[PDB]
Structures are given as structure tokens and as C-alpha cells.
2 protein chains.
Amino acid sequence: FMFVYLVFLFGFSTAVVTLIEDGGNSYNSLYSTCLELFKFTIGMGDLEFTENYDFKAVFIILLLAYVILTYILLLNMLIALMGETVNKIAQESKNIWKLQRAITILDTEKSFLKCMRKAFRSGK
Amino acid sequence: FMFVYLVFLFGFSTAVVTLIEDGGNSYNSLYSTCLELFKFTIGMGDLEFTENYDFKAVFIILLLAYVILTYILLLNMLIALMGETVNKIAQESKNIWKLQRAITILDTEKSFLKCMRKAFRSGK
Ligand code: NA
Ligand code: NA
């Protein structure tokens, strides 16, 4: 998810910062544009966070395309994939937890062997 | 999803901009109202973004109806449909990927035929 997300974010951030001319709040920075476009993902994205562009239609089209492609498409697809994965591994997780607890039991027994090596023996 | 979404958005934006009289921040524009109503979708919508209306009850009723119909209903329905689609095509996507890789192999082999037409032959 993060590989795909970062590909999209970097592509659109490079496009946006290329469009901006900074002539402003020094928004003509790759880091600042990347952060401002990432805010869109967490429901805090300002659609007009700058006005240092010669063409407003291009800027708004790029922002809307990014929003629809990541905020609406990628994130909901991730929700769907997480749901599918939860169903697939409903029973496998139980087995993994059992193995983890078994390893815990073995480690605890081996550590406590010093205090009582054969005192705690199973079965009669 | 976008056809339905745009039908709803345009209907309610036309209604809202018709209600507004701009007598303000020149909010009596179709583009501005469309953008302000689209912000509701990305979790950045101001419920009172203007006060140039003669009837406040009508304005707030329209905004609440739009919010409930798009933000709560349409988007969650899209989430559900994406989940259902992910389940349906869990196995088909694998076959499509295999076909894509096969086409890649054929294209690469045909391109490399010039360097060595028969040197890279399969089987003995
Ligand atoms: Na949100
Ligand atoms: Na928010």
C-alpha cells in the first residue's frame, strides 16, 4: 500500500511544485508540497493552500485528480483488502497465537529449570 | 459512482446558489458553491460558509440533506461495493496478471530476437 501510495504522492507533488512559481509562503518546496498533499489523506487538506501559479485550472485539476485517486480510491481499496485479509486468516491467527504461547511456555520452563530442574515435571 | 455523485452535487449546488443572493465573498457563483459542497466529501466542509440568504432554515436543511445523502450514504455504499468487488475478483486478477506477464515475455523475446534469434530456445 505504501509503495503505491508514495508513487502517486511523489508524482503529483512533483507536478504541483513544478507548476508553482513562488511569486508567497515559500510553498515552492518539495517537502512542503508533499506534506500539504499528505494532509489531504488525513482529512485536513486545504484545496487552495497557495496562489503562486499562472494557471488555476491546471492546479485545481491536479488537486482533484489526486484527491479522487488517493483519498477516494486507494484508501477504500485498502479498507476492502483489509476486510478480505481478516476473513482469510480468522483461523490461522489462532494457530499462530498457540505456537507463540507454546514457545513462551518452553522458554519459561527452560529459564526456571535452574530453580527446579525436575521438580515441575508433567504427568505421573 | 461519479455519474451519480455529480448528479447529486450539481442538483444541490444549483439549488444552493439559487437560494444565495450575495447581499459577501461573492459566493453567488456556481463554481464556488460546487467547490464548497465538494469539500464536504473530503471532511473539510464548513456548514456555515455564507450568510447571504433570506431563509436560514432552507439553507441548513439543504446542506444537511446533501451531507446525509452523499457523505454518509453514497460513500459508504461505494465502500461496500468495492469490498464486494474485491471478493469477486480475488482469483480473476491472478489470471489477468499471468496473461500480462505472458505478453511481457513474448514482447521481450521478440525484441531480443535481433540480438540472438535462435540462441535462446526452450527445451532440448
Ligand atoms: Na475525516
Ligand atoms: Na477534517
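Throughout, chain A uses Swiss-Prot numbering, with the displayed residues spanning 580-602, 624-724 in order.
Quick reminder: no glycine exception, Cβ is built from N, Cα and C everywhere.
As recorded in Swiss-Prot, the features of this protein are as follows:
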- A:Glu636 to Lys: Abolishes channel activity. Restored channel activity; when associated with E-639 (MUTAGEN)
- A:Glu636 to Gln: Slight modification of pore attributes (MUTAGEN)
- A:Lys639 to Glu: Restored channel activity; when associated with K-636 (MUTAGEN)
- A:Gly643: Na(+) 2 binding site (BINDING)
- A:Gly643: Na(+) 1 binding site (BINDING)
- A:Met644 to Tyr: Slightly modifies channel permeability (MUTAGEN)
- A:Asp646 to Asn: Strongly reduces the affinity for pore blocker ruthenium red and lowered channel permeability for Mg(2+) (MUTAGEN)
- A:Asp646: Ca(2+) binding site (BINDING)
- A:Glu648 to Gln: Minor modification of pore attributes (MUTAGEN)
- A:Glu651 to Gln: Minor modification of pore attributes (MUTAGEN)
- A:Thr704 to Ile: Loss of activation by capsaicin and loss of vanilloid binding; when associated with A-502 (MUTAGEN)
- A:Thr704 to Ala: No effect on PMA-induced enhancement of capsaicin-evoked currents but reduces direct activation by PMA (MUTAGEN)
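Taking A:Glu636, A:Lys639, A:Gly643, A:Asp646, A:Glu648, A:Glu651 as the candidate recorded positions, the subset whose CB lies under 6 angstroms from any atom of ligand 2 consists of A:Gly643. Taking CA atoms as the reference points, A:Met644 (mutagenesis position) and A:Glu636 (mutagenesis position) are 9 Å apart.
Within the set of recorded positions A:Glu636, A:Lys639, A:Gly643, A:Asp646, A:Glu651, A:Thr704, A:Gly643 have a CB atom less than 6 Å from some atom of ligand 1. Chain B comes close to A:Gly643, A:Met644, taken from the recorded positions A:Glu636, A:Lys639, A:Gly643, A:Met644, A:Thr704 by a C-beta to C-beta distance under 8 angstroms. A:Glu648 (mutagenesis position) is surrounded by 10 other CB atoms, counting those within 10 A of its CB over all protein chains shown. When other Cβ atoms within 10 Å of the Cβ of A:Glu651 (mutagenesis position) are tallied across all protein chains shown, the result is 11.
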